Each structure stands twice: as C-alpha cells, then as structure tokens.
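K.L.:
Quick one: the structure is below, questions incoming.
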Amino acid sequence: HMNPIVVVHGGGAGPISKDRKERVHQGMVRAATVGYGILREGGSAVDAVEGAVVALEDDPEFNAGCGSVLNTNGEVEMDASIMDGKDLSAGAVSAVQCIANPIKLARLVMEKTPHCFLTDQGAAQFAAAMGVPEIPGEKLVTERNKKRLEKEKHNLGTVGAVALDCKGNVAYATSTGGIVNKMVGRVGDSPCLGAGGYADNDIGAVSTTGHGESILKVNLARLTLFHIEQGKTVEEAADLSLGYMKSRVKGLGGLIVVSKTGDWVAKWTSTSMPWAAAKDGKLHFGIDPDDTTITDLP
Amino acid sequence: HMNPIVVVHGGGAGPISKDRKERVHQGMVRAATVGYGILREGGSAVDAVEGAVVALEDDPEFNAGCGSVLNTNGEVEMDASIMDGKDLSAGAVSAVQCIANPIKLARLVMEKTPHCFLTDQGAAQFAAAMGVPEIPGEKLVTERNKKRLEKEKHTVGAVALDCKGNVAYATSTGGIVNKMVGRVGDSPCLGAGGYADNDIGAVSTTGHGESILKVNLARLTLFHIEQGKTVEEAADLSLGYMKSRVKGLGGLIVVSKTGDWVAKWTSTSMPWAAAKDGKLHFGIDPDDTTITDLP
Ligand SMILES: N[C@@H](CC(=O)O)C(=O)O
Ligand SMILES: N[C@@H](CC(=O)O)C(=O)O
Ligand code: NA
Ligand code: NA
C-alpha cells in the first residue's frame, strides 16, 4: 500500500513582500499538516484535500472563503471544485456567497445530489437545504481586500490541494474568490473539471492556479495529465502544459501534481507560488524558485 | 483554402416519436442550411456555428432557447458556450433566464468582456447592459415540456470549418428535466460540451451532462485525433471510455482541420446534419443516412 502524499498551493501570483511571506508560510504549513494528519490516520484522499482547502479557506491570508478578493461591486463570490480519482466523482460550485467554506459545499454537491455543478442562487438554496450556515458577507470581507479593489479601480492567493492516499486513491480540491474587480457572476477555472483540477486513479491528480481564463482555454489540469499518460515525468508534464499555456494564450499560472505512483511536483511560470508538500514524515515548502526547505513533521 | 463544412446536432436521445421525427428533420435542415449559408458568404466558423445554434434555440422542438426543458420549479434555466479555434477565445453562460438566445450572449461574453464564463445573476446583468431583451419566462415554456415535468414529478450544437481553415463550436441547452435549481451541465464548460483548436479540430457534445464533464469528452476526443486516430476512431474511443468508465451515454459531432467529419453516438438516437460540397447529410438513427442536394 502506497505512502500517502499531499501537496497544497496558494496562489500563482507576482512578487510577495517579506511580511506576507511568513504569514503565507504558517497557513500553508497548517494546511499541509491538516491534510497529512488526515492521510496518516488512514483517511481518504478526498477527505485530505477537503481538509487542506478548508484550512486555507478559513485563513484570511488566502484568496478563498474569508479573505476572498472582491468583485466589481465590493462583494465576495467564490468558486470551488473537488474530484475523487476512483470513480471520477466530482462536485463544484460557482458564484457562491455568504458561506464560510465553498469547498465543503462542492463536496455536498458530489455526494448529496445527482449533479456535479451548482451555481449562484441554486448553490445558495442547496446549501440552505443541507444546513450550511448563511453568514453576513462582511465576515468574508477583509480590509486588505477593500484596499486592493478600491485601487484596482483607479492573480494571487488562490488555493488547492492534491493527495494520494494509502489505498491508492487520488483527489484534488480547488477554491477561490476569483480575480479582484471581476464582473458580477464571473466564473473562473476553479470549479471547472479539467481546468481547475482533475483527478484520476489511473493517472494522477492536478490542481491549478493563475489566470483562470487561460487555464480554461487550454484545460490546463487535464492537459498536464495527458502528458503523464504519454509517459512524461510529472515535472516534464507540468513544464510542457504550463509551457503551452504561455505560448498559445499568453497566460501564466502554476500547478501541483501527484502521480498514481506517488511522484509529485509544484511548477509555475508566474513569479511566485506558495506551496507545501508532505510525504515520508517530511514537510517540503517554497514560494520562489528553489527557495525550497525540507523540515521534519513531528 | 479549405472546403467549408458545418455539422449540427439536435441532442442525444432515447427513442424518438414518429411524428416528432419529421419536425426534428426539418429543424436540422434549417440550422445546417443557415450555418452553411454563412460559410458560403465566406463567413467565419464562429458566425456559422452561432447562426446554426440560434436557429435551434428559436425552434421550440429543440431543448435550447425556446423549448428548453424545465427545472424542478417549472422554469427555464439555460447554458451555452462557443469557442474560436484560432486563439482559443471563448464565451460561456450558465443558468441564464428569460432571454431568447443564450448562444448570442455567450458570444457577447467572448467578444465584449475580459472573461470567458458568466453565470445566473451576473449574466442577466450583462445581458441587460448589452441591451438583450428580457422575454417572459412563460414564452420559453412549451406545453409538452410542462407535461414532461409532470411525468417526472409524479440539447443542440454545431461545429464548423471555414474558408480560411478556422474551426469553431457552439452548444446550447436547457439541461435535464426536473434538474435542481442552478444545476450546470457540460454544455457551457470548455472541454466538456465542446472544444475548438485550429491545430486539431472542433467537437460539440451531447448526452449525460455529468458524465460528459467527468470525462471531459470534447477534449478527450481531440486528444485521440492528435494521436493519429481518424475522427471516427477518436469518437468511438472517447464515447467508449465514457460508457466503460462512468456509465454515461451520449453523442458528438467533430470536424478536423483537414475537413473530415463525423456524427457518432452511444445514446439510441441523435439528430444530426452536415453540409459540405453543396450537399446535405442527415440522420437520427445509426446506419440510416439521407443525402440531398443543397442549392
Ligand atoms: N484561477 C483563479 C485565479 C488564480 O488562481 O489566481 C481564477 O481565475 O478564478
Ligand atoms: N448535455 C445536456 C443534456 C443533453 O445533451 O440533452 C446537459 O446535461 O446539460
Ligand atoms: Na481564506
Ligand atoms: Na429551441
């Protein structure tokens, strides 16, 4: 039975200040720790990836859940998707408001409906039916995001996870507030299977980040898995898939991947991509190209 | 330059009633002749698929625009997408209400916004701002659809190659009878309900929405074409995979950048039509095709 692995990412963005960098570090380490804590007890890849993304959704330092960027009208609208590589089971929500954890809604769509993808008013009503708390919007809004919007008028922090569990299952989760000053009802790549992520026990799992429009246009996550299918290593596949997005549609971004055999990488063409990985009782972490450290998990 | 082509589909289906077959036939003909006409004016592949789908939206016989199936509240909520194979520009809308032509709004998303996908209330606000008429919800609802929903409470597309070698797809749907409010299927999702890439070809799909999403059917098909499969082989592998992996049935239409095309399906039926070299090809049931001249 396989050694479990989890990889998590923040946002495929530009330069990050020294200060934000350490806050970003704590939250990523926390999310890797939650996800690996799940796998180390015999939990499922789905459970682990959900666990990690919840930790980042809850953390204000990240563009998902609380700390989501604001749309054009100063409101938080969130997307999330989750997928189980065994049966290709999947759930997703887009343009969801007034809930703490869109990824958990995505999960309820997967397991509690005959559908994969709920949007807006319908996602709100389903959440209500499943007892998910409706919270005031200002709880998701942060001062940092008010400032970013107000300025943009006169990208960063998006979150995701992939895992391989001891039973040989793979999974991904992705969740976002989108891009600042997006139009009302703009859907990005995060809830769209094949773009925001893809997971398949017979290949591996991918979660992506960056310019969502570009990601959707190339189907970045499933494209990366295509390269793995052809026999490329995980790094070669990421290089080639991100390479193609840059050439064809001029978009930058980043991805994490874990293969069916436990190989894994984080790769980006943006300036930075916060990422953490947990395997063999060791924690791997970076933000910039080869600033990587390895540290012991308790 | 290339000989242009348009292929249209009117949705994977169980067995279709005899009387219905005639009106479906006529609908398929009107859409394909509309698409091909635009191509004959030397129009673009995107113009061609848009017009082809617009006709089917307006035709109450087909599950898109007027004549869309009804969700669990007896209402019409529509999904559409369109893709330009040249640079992979795209536009999509999901869960839109009270407009005649979701495919036209998907094209506005592609052309007038920095985005690729708008949904529900955002899409409605964008529609108003583009000056799209708000049409009564009841005007999209047909009697047979009201009666389809009662029986449960007790999809169209096009691909084209143009005269400069550019490909496109468009797909529009009302979704599935009795669907949860705000359910979004494969139709508006790039790579699932369709894909277009000048380096390969273009696909539009139909069938079980969730299954088509899970296997990313449009993109999967093109992957096979990249690998050297004929369009027919590619369509059979991808549909075969959907069936064996997720127990989903459906159909698809595909045109390559060479101008080879095919309509295949694992559902019982799929109305389809294709126009190329002054001739019109039409079918609903497998091993049963009719070829007429096209003025
Ligand atoms: N992919 C996200 C943004 C990001 O990952 O930075 C979106 O477009 O919604
Ligand atoms: N694919 C459509 C259904 C159909 O093709 O008829 C949907 O589920 O939204
Ligand atoms: Na957050
Ligand atoms: Na119609």
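One-based numbering along the chain as shown.
Header entry for method reads X-ray crystallography, 1.8 Å.
Cβ coordinates come from backbone N, Cα and C, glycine included.
Per Swiss-Prot, the features are:
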ACT_SITE  B:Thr155  active site, nucleophile
BINDING   B:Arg183, B:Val184, B:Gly185, B:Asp186, B:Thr206, B:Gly207, B:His208, B:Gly209  substrate binding site
MUTAGEN   B:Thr155 to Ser (Swiss-Prot position 168)  Strongly reduced enzyme activity
K.L.:
Once the chains shown are all counted, how many other Cβ atoms turn up within 10 Å of the Cβ of B:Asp186 (substrate binding site)?
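P.N.:
Taking all protein chains shown, B:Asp186 (substrate binding site) has 33 Cβ neighbours within 10 Å.
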K.L.:
B:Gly185 (substrate binding site) to B:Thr155 (mutagenesis position): how many Å between their Cα atoms?
P.N.:
11
K.L.:
Just to be sure I understand the break: B:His154 and B:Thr155 bracket 14 unmodelled residues, and I want the straight-line distance between their C-alpha atoms in Å.
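P.N.:
It comes to 24 Å between the two flanking Cα atoms.
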K.L.:
On a simple 10 Å Cβ count over all chains shown, which one of the binding-site residues B:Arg183, B:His208 is most densely packed?
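P.N.:
Sorting the candidates by Cβ neighbours within 10 Å, the top entry is B:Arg183.
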K.L.:
Using Cβ atoms and a cut-off of under 8 Å, determine which of the recorded positions B:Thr155, B:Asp186, B:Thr206, B:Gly207, B:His208 neighbour chain A, and list them by sequence position, or give 'none'.
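P.N.:
Correct list: none.
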K.L.:
Distance between B:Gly209 (substrate binding site) and B:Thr155 (mutagenesis position) at the Cα atoms, whole Å?
P.N.:
10
K.L.:
Consider the binding-site residues B:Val184, B:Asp186, B:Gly207 and say which one has the Cα lying nearest the Cα of B:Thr155 (mutagenesis position).
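P.N.:
In terms of Cα distance, B:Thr155 (mutagenesis position) lies closest to B:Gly207.
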K.L.:
Check the DSSP secondary structure of B:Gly209 (substrate binding site), expressed as helix, strand or coil.
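P.N.:
It is helical.
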K.L.:
Would you count the other CB atoms within 10 A of the CB of B:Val184 (substrate binding site), including those on all shown protein chains?
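P.N.:
I get 33 for this one.
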K.L.:
Using a Cβ cut-off under 8 Å and a sequence separation of 6 or more, which residues in the same chain sit near B:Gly207 (substrate binding site)?
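P.N.:
Long-range Cβ contacts: B:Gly12, B:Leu217, B:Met242, B:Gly248, B:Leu249, B:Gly250, B:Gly251, B:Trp265, B:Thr266, B:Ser267.
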K.L.:
Hey, does DSSP put B:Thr155 (mutagenesis position) in a helix, a strand, or just coil?
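P.N.:
Note: B:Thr155 (mutagenesis position) is coil by DSSP, not helix or strand.
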K.L.:
Tell me, by DSSP, whether B:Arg183 (substrate binding site) is helix, strand or coil?
P.N.:
strand
K.L.:
Looking only at B:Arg183, B:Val184, B:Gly185, B:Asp186, B:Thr206, B:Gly207, B:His208, B:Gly209, which the record lists for substrate, tell me the maximum pairwise CA distance in angstrom.
P.N.:
16
